Amino acid sequence: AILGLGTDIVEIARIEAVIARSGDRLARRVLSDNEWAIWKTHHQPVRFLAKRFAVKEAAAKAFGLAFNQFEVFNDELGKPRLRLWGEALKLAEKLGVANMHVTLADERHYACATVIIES
Amino acid sequence: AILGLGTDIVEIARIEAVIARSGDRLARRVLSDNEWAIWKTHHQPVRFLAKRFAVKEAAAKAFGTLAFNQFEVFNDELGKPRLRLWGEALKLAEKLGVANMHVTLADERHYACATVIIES
Amino acid sequence: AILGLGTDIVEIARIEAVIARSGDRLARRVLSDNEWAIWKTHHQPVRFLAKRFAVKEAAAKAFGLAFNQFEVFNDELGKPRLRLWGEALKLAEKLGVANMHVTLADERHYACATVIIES
Ligand SMILES: [Cl-]
Ligand SMILES: [Cl-]
Ligand SMILES: [Cl-]
């Protein structure tokens, strides 16, 4: 059964503006340790962050819990996946979450994501 | 089992332009009585209407099109967006055996989007 | 259970730009025979292709292949459905896909689509 559903859309220019004003602050707040390491060497880190933000916001909505607790990674097939930390992980176990489905897309100006959590 | 799936994207400026040209007409057709009352006094009414359009269009698609005013959006006691169905849409959900409706929406400066899944 | 989830957003002006470069060659690539026939006489071929593109990319993400293997058609009622060919059809049979849920939307500047495949 579906236990939760979330979506988000992110204007990439909005994230760019935050970075211009705050520097690394946003990424340090919302990225897990593994994601931070990617951020540091990424060729397009603003785009990377905006896409991560979209997924994390979609995940947070699906679960109804800081953004750095919703880690996005790509599995052995190259498919985007969620790995939970801390309170988010405890909530997942509490809710009886068995599967988590993640998708994201980006165009030049916008990134989008949808997350479904399932028993 | 999933019984239906719908999505929509709404350019807020389009809603703004229609309201500028014909005022209340757009809102009157698609809003329930409760939603109309909110529309009339909302601090950001164009954004309110745009976001309502995204959810209603997504819902209508999920139900496999139904009048938008029969897909009432409300926030529950925890503040989460939910559907309240009326008339033909309510009877349809009963006939389809809908047990669960899942609604999500998002908005940026220029666009709102929404996805609805209905489930047995 | 949900077997896969995909989403896409397509900037229509980008598709228009691709068509300016290579004419009908993109359509030749991503469209099945049935879609190609519709393309030839469409009133708005750019929009048609952009919308097809969004659905096809979302479907490919849901399955985790080629775009011409994910045919979009309208059923007797008028709602979008997927018809699979070649490798896509074989993969669906392997995964035991029972239902394929498709939705799409378009604004002036963007098309979007979400696909859910189910057991
Ligand atoms: Cl407004
Ligand atoms: Cl209507
Ligand atoms: Cl066109």
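Numbers in chain C come straight from Swiss-Prot, and the residues shown are 2-65, 72-126, in order.
This entry, so its header tells us, was determined using X-ray crystallography, 1.8 Å.
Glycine is no exception: its Cβ is also placed from the backbone N, Cα and C atoms.
Under the three-state DSSP scheme, C:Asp9 (Mg(2+) binding site) falls in the strand class. What Swiss-Prot records for C:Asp9, C:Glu58 is Mg(2+) binding site, and it gives sequence analysis as the kind of evidence.
Cβ contacts within 10 Å of C:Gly5 (mutagenesis position), excluding its own Cβ and spanning all protein chains shown: 20. C:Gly5 to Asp appears in Swiss-Prot as a published mutagenesis result, with the remark: 5-fold reduction in catalytic activity.
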Task = Determine the most Cβ-crowded residue among the binding-site residues C:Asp9, C:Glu58, using a 10 Å radius around each Cβ and all protein chains in the structure.
result = C:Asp9
Request  = Give the three-state DSSP assignment (helix, strand or coil) for C:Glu58 (Mg(2+) binding site).
outcome  = helix
Task = Name, in order along the sequence, the recorded positions among C:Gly5, C:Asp9, C:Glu58 with a Cβ closer than 8 Å to any chain B Cβ.
result = none
Message = So 6 residues are not built between C:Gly65 and C:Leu72. What's the Cα distance between them in Å?
response = 9
